[PDB]
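Novice: I have a structure I would like to understand better, so I am pasting it below and will then ask my questions one at a time.
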Amino acid sequence: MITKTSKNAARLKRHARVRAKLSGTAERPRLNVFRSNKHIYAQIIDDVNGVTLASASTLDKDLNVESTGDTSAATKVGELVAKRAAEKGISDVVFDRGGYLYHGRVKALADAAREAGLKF
Amino acid sequence: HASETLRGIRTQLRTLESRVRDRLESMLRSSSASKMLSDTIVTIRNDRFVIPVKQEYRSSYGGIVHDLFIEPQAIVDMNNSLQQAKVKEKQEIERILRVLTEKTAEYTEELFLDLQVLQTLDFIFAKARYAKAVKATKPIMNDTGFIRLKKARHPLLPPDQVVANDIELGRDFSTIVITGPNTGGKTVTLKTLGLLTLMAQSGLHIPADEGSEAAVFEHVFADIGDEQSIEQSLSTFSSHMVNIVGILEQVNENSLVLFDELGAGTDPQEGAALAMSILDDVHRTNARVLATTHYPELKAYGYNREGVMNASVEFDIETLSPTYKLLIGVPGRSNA
Amino acid sequence: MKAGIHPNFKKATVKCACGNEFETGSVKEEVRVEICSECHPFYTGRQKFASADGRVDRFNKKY
Amino acid sequence: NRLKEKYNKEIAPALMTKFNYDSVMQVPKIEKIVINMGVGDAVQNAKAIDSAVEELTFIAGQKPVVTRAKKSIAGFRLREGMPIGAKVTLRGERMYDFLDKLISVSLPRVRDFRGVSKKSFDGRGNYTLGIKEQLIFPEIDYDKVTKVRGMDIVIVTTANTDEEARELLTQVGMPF
RNA sequence: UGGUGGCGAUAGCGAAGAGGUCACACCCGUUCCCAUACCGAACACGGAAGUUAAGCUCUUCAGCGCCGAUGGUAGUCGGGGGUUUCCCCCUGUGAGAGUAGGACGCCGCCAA
RNA sequence: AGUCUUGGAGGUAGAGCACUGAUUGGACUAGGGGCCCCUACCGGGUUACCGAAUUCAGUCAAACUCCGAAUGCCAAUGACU
């Protein structure tokens, strides 16, 4: 009857552990990333007002790919997020890794944002 | 549906097991009792449902310790009733098996007659599946001791390696003497006539073509032997001679006789003289005879005797190979 | 699987004196055995020798 | 393989139909098999820790851990942080191969093996042993064997009840 | 439906049902990235054979737990009195527990 | 400086068991003494001879608080003296 908690619980504990020191304010919103077994989602949020400024996902109809969970898909999602943040002139952003290690898809999305021009 | 008693016993077992599970579950969802258990779950020991229990908690319980593991007192009665239901089950099944024994005992004659009918049909149909499987024809099978194997083939050779021969015996002549050098078609012609006769006399179809005829002999006789091992060439002549003596004691007008190299393994003149005298002895019985020989003297035998026919096997001097073709009415020439 | 900290696993054909062959990933390339599962009497159901010698005493009143 | 296909094709469907589960993966599964050595005899023989570590690497390629005392004790002359026993966790093809080797050789190789303990079910659904002989199966090199103390094996399963775990083990081939 | 914040468990624990075609998770293996004092257990690497059991949602209950009155009581600033290791009166203030009751959740953003 | 007004820090009287301690009776109780039977201190039969632990109820605490006053202190905005 061995039982083990879900990965999402661990992910939330890690995300809270991270947010305990960082937060999103005006001219410096957060950049959250959520992993899914079939997708990945990114959002720009202002913790001061609890309002999202821009978001993206592998479900978007523009800049779409069939991989849906590959480094290339993450890079394209990051490029789209940076394009949205350029259209909406925030001019800055802070990275909020949702407890995930800055190794794979998260690193790819961050590098895509950096290359696009989103300065952390 | 076998009996209402069996249905009631099945209902008693399923309802009593469900009552066991519900009673265990009422113990296991009781919050005051959960402290005393190792687990809020059912377990089994010694073919009983039991509760898993903390070893230090021992004197608090009302139940039989199995191992702690405990069978509670309220379920001992249920498990005993289930045991009685298993006893009633096996009694019911033995009763129904005795009833089935009686119902089979009523239809003994029908079962035996159906078994005989199906064994007859399986025998008939297996023979016919074999007869179709070797692409073989019904022999025209006769009391006149007559054979006409049209385009006859040795059954133990492949259908593309074998050579087809017309063999006819027991009409215009009762004896055939196959003359010529020891070429592998003489003995193969003997074994072909013999095999196809035993196949045909059993109602098994023969590797010979449509309109073939074969004979209902009362007996078949063979002196067909390998010259085994040169330590024994007079054990060969003597063994052949002992077999020939045994054939001569028993042969009749209703007999087939097959002879390979009569009088071999001795002086050729004495061998040929023995062979002619043995063939004359057998020929007087009006038995059907096929003989082979390499002796020159026997090339005159079927010209000088009424009811005897000479034959030979065709040989290709250009390839140094036997053609295995039988030539009836033509004596064999030597080509040494 | 760490690099080099563990020995190389190799598929081997576990053999028995009775002829039974079993395959398991083992360090040894081959493993010779005398008593396999079926060879051991307990796995053979009611063993003949044990089922024959397990009778209770009868006081030896034969004589 | 030789065990995975057998399981998936005989134990899972049969046990599912027997227990009337509401889903396919509700069938209990053997999660892992943990092997432990337990010894603090290391107090008197510092090199004893090396023993059962070279043997465990041969039993299973997975190198064991040098577990250390989590608490000191005077009755045993122990101090926190000193090495005591060894641990191994088999998950994947390793546990299947270990089960195969065990069932095929170890149990039949024991001289007086008859009706293994039925008691040593957890209540919970796990099954637990302490082999007392250090040379149970052939990979232990009888010649190189000097000490005779066997191994703890702990079979862990997702079974919610001991009954279903017993059925799973019996169908797998545990000769109870 | 999912992600993301604020509000004091009136949010939480416990027991029973319904949901996955999407979505979220279970799941399949380690060739690739990464890794485990041992391990694809965890973290990663790609996918979708099947699974709604569990996680997660929608429902139910007052069982643990939580919030929680009014009145009165004790205590008490100030004034006064007495048999003064303490007690009593007056203006004002005013507890905890106990109850009556509430509650098995409310709103802000974004995508579908 | 005095107050009318507000918001604060705070753990004192009071009350209390929700922690740490002392403690009364009841239900139950693993375990330890005593008659002992045979008896490898192994197996029991009993005790109101004691009793860890749990549970119900009921007491006490300067250095115990799930709780918490009245008073006193700081300052501010609008006001009189």
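Numbering, chain B: per Swiss-Prot, residues 149-215, 223-491 in sequence.
Header entry for method reads electron microscopy, 5.1 Å.
Placement of Cβ uses the backbone N, Cα and C atoms for every residue, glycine included.
OK, Swiss-Prot features for this one:
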{"type": "BINDING", "residues": "B:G335, B:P336, B:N337, B:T338, B:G339, B:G340, B:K341, B:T342", "note": "ATP binding site"}
{"type": "MUTAGEN", "residues": "B:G340 to R", "note": "Prevents disome splitting"}
{"type": "MUTAGEN", "residues": "B:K341 to A", "note": "Probably binds less ATP, more associated with polysomes than disomes or trisomes, does not restore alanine-tailing, does not restore erythromycin sensitivity, outcompeted by wild-type strain in vivo"}
{"type": "MUTAGEN", "residues": "B:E416 to A", "note": "Probably decreased ATP hydrolysis, more associated with polysomes than disomes or trisomes, does not restore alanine-tailing, does not restore erythromycin sensitivity, prevents disome splitting"}
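Give me the lay of the land around each of these features.
Specialist: The C-beta environment of B:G339 (ATP binding site), restricted to residues of the same chain at least 6 apart in sequence and closer than 8 Å, consists of B:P477, B:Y479.
Within 10 Å of the C-beta of B:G340 (mutagenesis position) we count 24 further C-beta atoms, all protein chains included.
When secondary structure is read from DSSP and collapsed to three states, B:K341 (mutagenesis position) falls in the helix class.
A simple way to gauge crowding: the CB of B:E416 (mutagenesis position) has 23 other CB atoms within 10 angstroms, across all the protein chains here.
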Novice: What Cα-Cα separation, expressed in whole Å, is found between B:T338 (ATP binding site) and B:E416 (mutagenesis position)?
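Specialist: One finds 12 Å between the Cα atoms of these residues.
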Novice: Neighbourhood of the ATP site (B:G335, B:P336, B:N337, B:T338, B:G339, B:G340, B:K341, B:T342): other residues with Cβ within 8 Å of the Cβ centroid, in order?
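Specialist: My list of surrounding residues reads B:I333, B:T447, B:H449, B:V468, B:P477.
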Novice: Fewest other CB within 10 angstroms, which one of the binding-site residues B:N337, B:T338, B:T342?
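Specialist: Each of the binding-site residues B:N337, B:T338, B:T342 was scored; lowest Cβ tally within 10 Å is B:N337.
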Novice: Using a 10 Å cut-off, grab the number of neighbouring Cβ atoms around the Cβ of B:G335 (ATP binding site), all chains included.
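Specialist: So the Cβ neighbour count for B:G335 (ATP binding site) comes to 25.
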